[PDB]
Number of protein chains: 4
Amino acid sequence: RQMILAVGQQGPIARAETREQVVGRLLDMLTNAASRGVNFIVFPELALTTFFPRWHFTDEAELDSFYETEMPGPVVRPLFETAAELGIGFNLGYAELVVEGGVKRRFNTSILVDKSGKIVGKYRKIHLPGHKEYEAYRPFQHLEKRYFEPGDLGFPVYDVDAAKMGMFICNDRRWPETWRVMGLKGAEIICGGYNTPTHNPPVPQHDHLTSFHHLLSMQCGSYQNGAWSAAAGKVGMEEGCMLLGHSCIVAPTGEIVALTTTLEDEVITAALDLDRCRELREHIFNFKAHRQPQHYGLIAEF
Amino acid sequence: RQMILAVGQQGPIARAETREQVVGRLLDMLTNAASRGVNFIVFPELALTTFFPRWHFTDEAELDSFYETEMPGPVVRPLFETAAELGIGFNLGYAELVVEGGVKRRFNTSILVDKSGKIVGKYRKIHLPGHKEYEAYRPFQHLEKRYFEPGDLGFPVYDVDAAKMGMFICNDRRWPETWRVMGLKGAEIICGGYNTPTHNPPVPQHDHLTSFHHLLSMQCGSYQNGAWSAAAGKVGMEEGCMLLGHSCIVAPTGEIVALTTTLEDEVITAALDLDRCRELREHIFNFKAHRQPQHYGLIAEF
Amino acid sequence: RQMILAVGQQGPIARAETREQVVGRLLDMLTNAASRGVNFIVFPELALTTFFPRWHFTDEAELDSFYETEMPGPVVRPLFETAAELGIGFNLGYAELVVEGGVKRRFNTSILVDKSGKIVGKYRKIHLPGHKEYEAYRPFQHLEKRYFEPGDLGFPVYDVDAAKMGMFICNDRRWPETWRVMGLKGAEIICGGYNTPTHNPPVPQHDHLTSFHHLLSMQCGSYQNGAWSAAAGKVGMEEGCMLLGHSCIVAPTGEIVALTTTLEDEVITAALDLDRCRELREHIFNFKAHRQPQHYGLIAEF
Amino acid sequence: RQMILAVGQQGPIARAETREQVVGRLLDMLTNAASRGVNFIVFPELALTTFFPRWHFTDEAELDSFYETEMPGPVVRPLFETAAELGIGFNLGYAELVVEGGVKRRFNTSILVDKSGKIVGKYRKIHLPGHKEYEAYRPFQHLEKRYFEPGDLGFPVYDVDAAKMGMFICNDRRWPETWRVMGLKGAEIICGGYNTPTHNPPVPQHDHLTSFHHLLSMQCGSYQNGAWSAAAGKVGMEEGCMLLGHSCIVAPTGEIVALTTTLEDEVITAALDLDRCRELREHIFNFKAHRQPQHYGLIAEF
C-alpha cells in the first residue's frame, strides 16, 4: 500500500537529437530514481522526440519518422531492460504508428510498464488540442488534430504491481471527464505527461496564466477524485518554443507534494500511501452515497 | 452584456433571531450594493435561519418552523419589493416545504429573481452532504440527508435578464458534474451559497484545507466551463460552530476577482462581461470541437 | 474610516498615442469609478506615456519629450479638475524632469491627490531596476538606471483625507524594506503602479512565474505590515512588449480582495476599513510588543 | 555543491511521552531520510517535549523539567551518534536552561549539527510570540514571553559541511527582518521548526488563514532573499490543541518543492542546488547593486 512515485521531467529535445541520446537521458533519470528510492517513474508525453506537431509537414516519410512502429524497437529496449533489472515501473509517452490492412493509424500514446518490464496498460490521447490546418500568423503550429486520431481505448485503469493506475495525456488533464471516468474505476494514481507552450497564439491574454491553469487542473482533479496524481512535462526552449515547467506530484487532497523548479531533465519524488485515497473516497466523495448520476445524463450525450 | 455582480455574505444567524431581523440585514446589504452599481446579488444557502441541520429534532412542528411554505411570505416580501424597485436581481437560498399528493416534501432550495422582481427559476439541492441518523461520535450533527430529499429539478439554466444563469447550493460546488451539466447548457454565470464548517468530525485532518478545497472547487469549475461564478457564504461562529468565510466572485479563467475578508455581513462586487466566456468556450474548451462523449458514458451510469 | 478604494489599470499606450488621448482614457476610468462609489483610485507607473525606458535614445530633446515639467500641465489639468469635481482622490505616476542648480534631474515619480484635488504628497522611485548602459543580448531594453536616478524623498507616509497612505513604484514592491519603512510610519494603505514585462532577458526561466512573484510580493507585504494595498499595472501588448496584468487590491491579512482579468483599461474596487490593520498591528505584528531592532542593524548598513 | 535536504516533521508529543521515546521517533525519521538519499534533515521547534508553553505553570521544578541542561544528555545522545555514524546533518530545536551565577537563563533554541555529529552553530528565538500573563478566557495559553527571554545571538549564518545555513524558529518566519539579516550574510538555506496552533484566541477570524499565512511567509522570505528554505512543524492534535501541518521546503524562487500531507511524523525531501541562489542574488535581488540602505534606517532604530 506504500510506495515512492517519481516524475522524470525532460528538458528540450532538439529536432535531430536522436532516440539513442534521448533514451540515454531517460536512463540517467532512472538511476537518479534508484538513488532516491523510487518505485515507479512518470515520463512526459511524446518522450522520445521533439514535439513535431509544432510544424506543418509536406512529406509523409519525414512525418512517419517521428513515430514508433514497435514498442520497444531496438533503440528503446535499453530503457525497458534497465528498468526491469532496477525493479522500477514506468509510464512512457510516444507517437504510435499502426498499419492495419495497409491503412495508417496515428495515435498520441502512453503505456504503463511494471517493475518487471511488462507492458500492462495502454492509453491513447482522447482530447486533442490545437487546430487542423496551417495558420500563417502563428510563430509555431499546433497540429495534433492532423497528426493523431482521438484515442479509441477510452480512459482505462490498470493494475500496476500494487497500484491501480490511470493515464491521461497533456490536454486531457483539463477535462473533468478524463478524471471522473478513471475516478469511477477506482484509480489510486492518475498520471501522464505534457508539452505545454507558455504562449497561445489565438488567446495570448491567458499566457501569464499557463502555470495557474495547469496546476489548478491537477489539484482539483486529484481532490474531486481522491486520487494521487503526477504530471511529467517536457519543458524549456524547444526548437524556439517555450514549454511550461512545473511538473508535479499531487496528493488525493489536491495538495502538491512535489514540484520541479528547473527547465531541464529533473527528477522529483514523493511518498504515496495508496490508502490515503480513503480520506476523500469514503467520506466527502463517497461516490455511491452522494452521487446522483441520473441527473448527469447530459454529460454522456452525443 | 456587462453587469456588476455582487455576493451578499452573511454573518451568523442565531437560533432566536427572527426572519424579520435577517431580512433587515439582507435589505442593508442590498442597499450597500445599489450603492456600488450592482445589478445582481447572490445570497447564502438557507439565508433565512440558523443552520438547523446541526441539531437533531424530535419535535416535528419545531423542525417545520425553519421552512418556508411560500415564497415570499409576509416577512420576506419587503426584500423582494425593494429589489424590484432598485432594479436588482438576486439569488436567495431557503428551506422549502411543499405538500404534494399526500407527501410532505422538504428541499434545500434556491431561486433566481430578476430585475423586474419576477422569480425566473428554482433549483433544489441535488448533493446532500452529512448523514441520515443521529451520530453520537459527532460533536455537532449534519442531518441534511435527514431534513431534505435530493432536488427534483436536475441542474437547470435560466435566462435572467440578459444572462444565462445556473444555480448550485453548497456541497454541489464540489462535484464537477454540477458544473458540467450547466456548462453544457451555456451558463455564463453559475452562482449559489453555502454553509461550510471549518471542522469536519470524520476527517479532521482536512480542517486546515477548508478555504483551499472551497476556492479550488470554484476556480476550477469556472475555468473548465468558461463560466463566471459567485459563492455566497453564511459565515463565522454560529451557535458554537465556526462557518467558513471567503465568499468570492470568479472569472471564466478561474481567477478570483472578488473575495471577502470579514466573518460578517459583507458585500463584495465585480464587473462581469458575459462575452469573456468565449475566451474559453470558443477556444481551448470548445465543447463541439474537442469533447468525445462516447468515452464518458460511465459518468451517466446508474 | 471606511472607504471604497480602486485601481485603474491601463491597457497599452502607443508611442504615437497623445497625452491627451491617454488623459481621456484615464477620465473614463474616473467616470466608471464614480459610478461604483469610489473615493480613491490608483493609476499605474508612468501613466502618461508608453514605457520609453525600453528603447535606447541618442537624441536628447526626444528623450525629454516623455517627461513632465510641471504637474499638472494644461493637458493633464482636465484629470485633476474632473476628479476634484467628482470628489475622488488618486495616485498618478509619471516621468518627472526637474532642473536644479545646473543639473537636469530625472525621476520616476508618483503623487497622491485628495478628494479636494490637492496634491498632498510626492514619491520618487528608489529601487530602479534594469541596466545603466545599452546591452546586446537583449530582446528589449530596460534602462531605468540610465533615464532615472534613485528617488530623493525616502519612503514618506501622507495623510490623504482620513487615510494614512504610502506610495511605492513598480520594482519597489519586491523589497521588504519599502514596505517596512512605511509600515513603521503607520501607513494604512500602501499603493502604486507598475510596468512588469512577462519576459526577463537575464533570467527567462522565471517568465512563467511573473504573476506569482507580483502577487506573492503584494500579499506578503500587506500581511507582514498590517497594510491594505493596491498595485496598478499598465498591461498588455505595448510596442511589441508583453506586460503583466493582475492589478490587485489587497487586505491587511494578505488576501487579494480584487483582481483584474483583462489586459485593457479596467477598474477594480474594494471596500477598505482602516481599522482592519489593527488585527495584525495590535496582535501578531504588534511592532512595539514584538520587534527587536537591536538585531536588525545589518539591514541599515551601507 | 548539490545536496538533498529533508524535513522531519513531528506528530504530537504527549505531555508524559518520554524523551527516550521522542528520540526513538526522531531516529526512525533518519531511516526514511537515508533511504531517500538525504544530507541534512530539519526537525521541529522544541522537538523533545510537548509544547508546555500552553499551560500556566505555578511550580518551577515542573517547568524546568521541559528544558535541557546539556546538549546532548545521555538520552538525546543516540540522536547524535547515529547521524554522525550515518553522515547526516540536522537542525534540532529545544528548550535551553542555563545557570549563570545562580541565575536561570531560559531560551527557545536550535542547533545545527553537521555530517560528523558536531554542533557547529546555535540560534535562540528572538521573536517570542503570545502573551506574558495568564488569560482565563483562552482554551489553551501561549506564554512564551514568560518561559523564554528573547535570544541573545542575533541571526547568524553558519557553514555546515558544504552549505551556508541560517536558523529561524517558529514566529520568526513572519518577520522580514529575520530573513533579510541572514540573506545579507549570504545564507543559502534558511531553516527551522515551528508549533503553530490552527486557533488563535485573541484573533480567531484568521484561523482559516493559518496555512495561507505560514506558506506565504516561507515563500516570500525565500524569494526575496534568494534562499532555499525549510520549515519543520510539530503538528496535529497535541494535548487537546490542534497544531498546523504543512511542513515545507522552498526554492530561492519562492516555489514550494515539497509539502507534508499527514499530521503524523513524516519525512519530505527536495534536491538543493546551492548555486541556484544566484538566480535571484546575481540579478533582480542583486543587493549590492539595487538596495538603498541609507533609506532603511528606521528599520534599525530602537
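Note that chain B carries Swiss-Prot numbering, so the residues on display, from first to last, are 3-304.
According to its header, this structure was worked out by X-ray crystallography, 2.4 Å.
Using the three backbone atoms N, Cα and C, a Cβ is placed for every residue, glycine included.
Record features (Swiss-Prot):
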type	residues	note
ACT_SITE	B:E47	active site
ACT_SITE	B:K127	active site
MUTAGEN	B:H129 to A, N or R	No activity
MUTAGEN	B:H144 to A	5% activity of wild-type
ACT_SITE	B:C172	active site
MUTAGEN	B:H215 to A	17% activity of wild-type
From B:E47, B:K127, B:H129, B:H215, the recorded positions whose CA lies within 10 Å of that of B:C172 (active site): B:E47, B:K127, B:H129
Rounded Cα-Cα span from B:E47 (active site) to B:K127 (active site), Å: 10
Length of the line joining the Cα atoms of B:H129 (mutagenesis position) and B:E47 (active site), in Å: 13
Near chain C - the recorded positions B:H129, B:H144, B:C172, filtered by Cβ distance under 8 Å: none
B:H215 (mutagenesis position) in three-state DSSP notation: helix
Inter-residue Cα distance where the pair is B:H144 (mutagenesis position) and B:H215 (mutagenesis position), in Å: 19
Recorded positions near chain A, Cβ-Cβ under 8 Å, from B:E47, B:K127, B:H144, B:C172, B:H215: B:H215
Cα-Cα distance linking B:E47 (active site) and B:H144 (mutagenesis position), given in Å to the nearest integer: 15
Candidate with the highest Cβ count within 10 Å, taken from the recorded positions B:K127, B:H129, B:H144, B:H215: B:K127
Those residues of the chain, 6+ apart, with a Cβ under 8 Å from that of B:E47 (active site): B:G95, B:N110, B:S112, B:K127, B:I171, B:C172, B:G194, B:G195, B:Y196, B:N197, B:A234, B:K236
Cβ-Cβ neighbours of B:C172 (active site) (radius 10 Å): 25
B:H129 (mutagenesis position) in three-state DSSP notation: coil
Mapped DSSP class for B:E47 (active site), helix or strand or coil: coil
